[PDB]
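Step one of this worksheet: look at the structure below.
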Number of protein chains: 2
Amino acid sequence: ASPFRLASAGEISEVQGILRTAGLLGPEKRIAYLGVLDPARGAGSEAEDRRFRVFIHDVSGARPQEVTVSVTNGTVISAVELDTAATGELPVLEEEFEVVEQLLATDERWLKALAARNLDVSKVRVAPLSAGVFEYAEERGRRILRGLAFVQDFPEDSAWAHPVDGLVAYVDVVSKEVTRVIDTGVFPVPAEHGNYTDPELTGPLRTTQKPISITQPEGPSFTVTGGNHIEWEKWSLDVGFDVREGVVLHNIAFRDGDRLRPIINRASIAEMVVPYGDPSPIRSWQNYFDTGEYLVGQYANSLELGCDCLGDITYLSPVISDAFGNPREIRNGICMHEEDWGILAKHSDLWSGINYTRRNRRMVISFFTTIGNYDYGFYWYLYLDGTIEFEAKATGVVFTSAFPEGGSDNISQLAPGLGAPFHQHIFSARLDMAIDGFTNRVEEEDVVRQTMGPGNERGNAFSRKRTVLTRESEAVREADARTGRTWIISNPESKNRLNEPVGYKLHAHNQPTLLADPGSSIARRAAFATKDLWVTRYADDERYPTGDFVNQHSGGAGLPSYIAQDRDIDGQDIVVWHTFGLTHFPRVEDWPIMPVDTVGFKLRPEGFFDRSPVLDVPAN
Amino acid sequence: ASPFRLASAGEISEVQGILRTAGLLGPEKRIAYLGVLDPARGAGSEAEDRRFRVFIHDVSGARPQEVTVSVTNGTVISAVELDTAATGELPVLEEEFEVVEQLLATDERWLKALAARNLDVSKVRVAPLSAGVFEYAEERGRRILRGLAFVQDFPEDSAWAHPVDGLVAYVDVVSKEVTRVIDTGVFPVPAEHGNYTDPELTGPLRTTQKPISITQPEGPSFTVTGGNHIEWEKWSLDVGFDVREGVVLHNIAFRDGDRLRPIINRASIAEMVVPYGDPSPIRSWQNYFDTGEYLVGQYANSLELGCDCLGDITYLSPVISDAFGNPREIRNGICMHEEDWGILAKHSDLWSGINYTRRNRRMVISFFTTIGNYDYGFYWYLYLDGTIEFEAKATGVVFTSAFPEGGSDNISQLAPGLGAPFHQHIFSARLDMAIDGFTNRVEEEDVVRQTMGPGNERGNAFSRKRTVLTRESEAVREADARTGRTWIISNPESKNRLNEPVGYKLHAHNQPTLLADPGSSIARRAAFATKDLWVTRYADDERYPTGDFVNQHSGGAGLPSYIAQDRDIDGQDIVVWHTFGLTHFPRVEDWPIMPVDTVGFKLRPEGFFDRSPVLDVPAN
Ligand SMILES: [NH3+]CCc1ccccc1
Ligand SMILES: [NH3+]CCc1ccccc1
Ligand SMILES: [Cu+2]
Ligand SMILES: [Cu+2]
Ligand code: NA
Ligand code: NA
């Protein structure tokens, strides 16, 4: 009954039928993106209109189309031809991954480069890398992928251990032309293997780990109704899934007594970028937006019980469309479980004699995605005390290069001859806030140091200051760890029992933002990544910090264009966009497969409740 | 057999006997501190000399004594009379907690202040707060406590909800004189109770939490030998316990193949300070060093199975001395267990077809302490991949005041009439490093941004720079979150297979340091807390960042005096002191008992190993 339910196989088949009947999905068409649209502001009409947005690619070279479909009424709502030279290309198709390698294997310039290196072309894998926008005028309006090569000594070999440096090719995947092959010189192909399942590399496996058993003899404390509605320890929310963003959280709310209080209308990771800091011409163009260009949701793993998710696990299996509009299930794509989380609160009082201890727990909602060499886990946590936390776990295999003779200022050496270019992993969380409703505002809170003097004779005082962000033009903010800077989202029209506005405080990790030169192509295309915090006024069509079509867009779309409208955000329907990321100088310990590193953020109640919300938690 | 074993009841009884026989422990003497001394550098003689350091207080007013005892040979090694006016007073005695309230209850000025407020003196509890050093010349050389009052409506009432503001008293606890009573005016005593076990406050307890069962059907993967030596997943270490510092980690080392490699010689939290930022004369003197002044180890809780520690738990029960030299056990004072910790490493490879997943776990060593209103958990974590992490968990009851009419810039309002002054909780970790041995150095690592130009035509490059700290005078460092600043401890004489020095990287949380004016008394006494990182050359007697006798020391002892020696630290036996802390602006949700907040730091291998150290972990 819920308009926020997951898309079903039947809905996707109906979309495919509507498009077919309308003449929009013939045999030369491919679906590059398909997703349900959220209800507009004002779904209180209960008139359910399940609408889907579709990006349709044309393999014959005709212009692509953005189509909106009403599955409820069986109609096409709108269909617009896209000018990709102006507004950007469609996301990379899974079926284009092979095309780079296959085209190159019959190009004379590529074959000559391999022959000079004594490489068998049947061993050479080619990574299909997004192109970006640089100095090649001939690429504007064309669908380009760039290719970097790795040697596979045998079919179960890890190709990442054998980069072929000094070589890169550009391919037009629609017209099937190799447009350029660039060979800056021969580098030795690193010879050591990186096969982390080879007993010669691992040695004998440890026998010292004894089992840890986590069970729930009465089952879990959360309930799932309607397929994707979760109720857990006064929290209520809907778990969505989008092929671009992955897991999306809707209608996060907290039952405070008899009253269901909204906190967040929609939470997602709306973009992620991995820019590389190696100035070599072979890789200086390399920045992939795994979300916006590749769509991380369509690469979600099936998660195995007792390996990926441990404990009493409830799964969701989201449905997405393949390139022809057929439904395909991602079996066990989302894991859902609660975890013990240590001490919640504890006091032994010298005067009252009362000893008091309570335990914490958190609800975990997660998925894993794999795009090429990298693997990422996305984890949302809900805590008993009202805290909401996000954590990204980065693992997989680092992207490699040769390590030059005489060293490098921009590459780490991992093994003899083997390098790993410096890079960042930068995320954008899009938080459509609804603190006690939709009239919200953001204040920047700084610690204030005070000088010794009158009214502060002992020089011990310190304070804090809050600055309201009133218009979008002043709502692009930077971190300041030294002054303890945080941001508070409050509802100036809803007060707690002390007559203060209710709020939530955003705690950032204060890691470095985008390091590239502000005049670079990547600074223009990933402008969101240059600042820690952006606040916009809510609009239906402002969904991604980089715009709708990231692939080969020249720059400036998304957040810089949104905030230029300079709209009123003081007690309005607002959206918080938080940039956070890891700066990765690879270490020897990251090779041949990298242990998880993490980054994220959290939101804690700030006078949202009238006292601690966990006084009613029982003793274990 | 190990010189790092825990003190036993028999050893403490022998210390008591040696002191008695030597004439040093008559009936007017009290032991204010007793602890075993670590072996000197060069214990390879195997000549075990178990030595104990003792601070002996004299209740008759004679000068106190520092005594060193050899329990092995049954001799007093040294006994020095202390000039407390010069070098500081001894730590607060547990038996002095009562004395403040009892003396005040017969003082006419105190009784008059209570009568003006219509307060029953039999209801008024008085907190025994450390005095610091301020403008009262008459306190130099005297053992002073200051008292702040709270009303207990009945014996099981939480007194913290009823602060008596506008009133403070100073007491000489040796001569039993009330030296001053200060009454700046009447404030209403907040009337609401804060009794978090009162069903009228909690409402009916939740029935929705179902059990989480964590068991180890084959027992734990770690072994304990010799009472306190731990072996777990290639880690080896000794767990010590000191009445001042609490849990101390010794000889942390990692078995890399057939070779046992040292990492950290001694790890402890060597100080902690809670400075308050309320400029009111009633509280502007208030800064307690829970470690240095009160000794957090002697207030360690007995931890209950299934409440404080959940899972397959191994306990230690450390032994300490009471004020007369009798052994007393802290039953179940240290919990020890391993925990599942999610995904360790994961990759699904598009070219090799291999799917690979491994799970992480951590070894946990923790204790909890309670000093008055506050409770703290100290957690050390060891991870499979070589990471070492510390986490402090702060909970308990916030220290309260009245909330003034018309508001305050330095106090939060928690309930009608009830305030909580702003404060910080600042810790000092003392890390006696031994990375692959004792020849170590520290480098400060910053991200380096690069400008668009020749050699960086696309403006994408970025790098890093490392600066060696060569002398103590340049080894007082500040955080810089914006440039991603970390610190690497390396051994320039031990190289990994890539011929780079082995190292470990220290990752700080980059929270604000001490906020008080640099000319204040607390900035001088807690100088360690003004900077994030200090490096000293190892010396036997340089144990605490604040000096040996913190109580009523005028300032400058400890780290500023150590680093003034300007010793060589480039490839030497060094000690890293890391300051980290929480800045606490209390929120309504912290009342009436506060949910845990956390802070800490971690160290990760940086080219310590020749590849990932967890390739030999088996599939679950
Ligand atoms: N992660 C997106 C870039 C990529 C895609 C496929 C193989 C290697 C790298
Ligand atoms: N935590 C050390 C200060 C303190 C000691 C006893 C009661 C309240 C406060
Ligand atoms: Cu990385
Ligand atoms: Cu606090
Ligand atoms: Na909003
Ligand atoms: Na050392």
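Shown for chain A, in order and in Swiss-Prot numbering: 9-628.
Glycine too: its Cβ is placed from the backbone N, Cα and C atoms.
Annotated active site, proton acceptor per Swiss-Prot: A:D298, in sequence order. Residues annotated as active site, schiff-base intermediate with substrate in Swiss-Prot, with similarity to another entry given as evidence: A:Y382. Residues annotated as substrate binding site in Swiss-Prot, with similarity to another entry given as evidence: A:296-307, A:379-384. The feature Cu cation binding site is assigned by Swiss-Prot to A:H431, A:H433, A:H592. Quoted from Swiss-Prot, the note on mutagenesis experiment A:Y382 to F is: Loss of activity.
Projection of Swiss-Prot feature records onto the structure.
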{"residue": "A:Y296", "record": "substrate binding site", "Cβ contacts under 8 Å, 6 or more apart": "A:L137, A:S138, A:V281, A:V282, A:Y302, A:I379"}
{"residue": "A:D298", "record": "active site, proton acceptor", "Cβ contacts under 8 Å, 6 or more apart": "A:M280, A:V281, A:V282, A:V304, A:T377, A:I379, A:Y382, A:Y384"}
{"residue": "A:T299", "record": "substrate binding site", "Cβ contacts under 8 Å, 6 or more apart": "A:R252, A:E253, A:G254, A:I277, A:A278, A:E279, A:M280, A:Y552"}
{"residue": "A:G305", "record": "substrate binding site", "Cβ contacts under 8 Å, 6 or more apart": "A:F249, A:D250, A:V251, A:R252, A:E253, A:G254, A:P326, A:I328, A:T377"}
{"residue": "A:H431", "record": "Cu cation binding site", "Cβ contacts under 8 Å, 6 or more apart": "A:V282, A:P283, A:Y284, A:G285, A:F407, A:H592"}
{"residue": "A:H433", "record": "Cu cation binding site", "Cβ contacts under 8 Å, 6 or more apart": "A:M280, A:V281, A:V282, A:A400, A:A402, A:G589, A:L590, A:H592, A:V607"}
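Among the recorded positions A:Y296, A:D298, A:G305, A:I379, A:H431, A:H592, the ones whose Cβ sits under 6 Å from an atom of ligand 1 are, in sequence order, A:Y296, A:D298, A:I379. Surrounding the centroid of the Cβ atoms of A:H431, A:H433, A:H592, where the record places Cu cation, the chain contributes additional residues within 8 Å, namely A:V282, A:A402, A:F430, A:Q432, A:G589, A:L590, A:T591. Each of the recorded positions A:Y302, A:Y382 was scored by other CB atoms within 10 A of its CB, and the lowest score goes to A:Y382.
There are 21 other CB atoms within 10 A of the CB of A:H592 (Cu cation binding site), with all protein chains counted. Checking the recorded positions A:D298, A:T299, A:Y302, A:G305, A:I379, A:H592 against ligand 3, the ones whose Cβ sits under 6 Å from it are A:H592. The number of other Cβ atoms within 10 Å of the Cβ belonging to A:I379 (substrate binding site), over all protein chains shown, comes to 21. In the three-state DSSP reading, A:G305 (substrate binding site) counts as helix.
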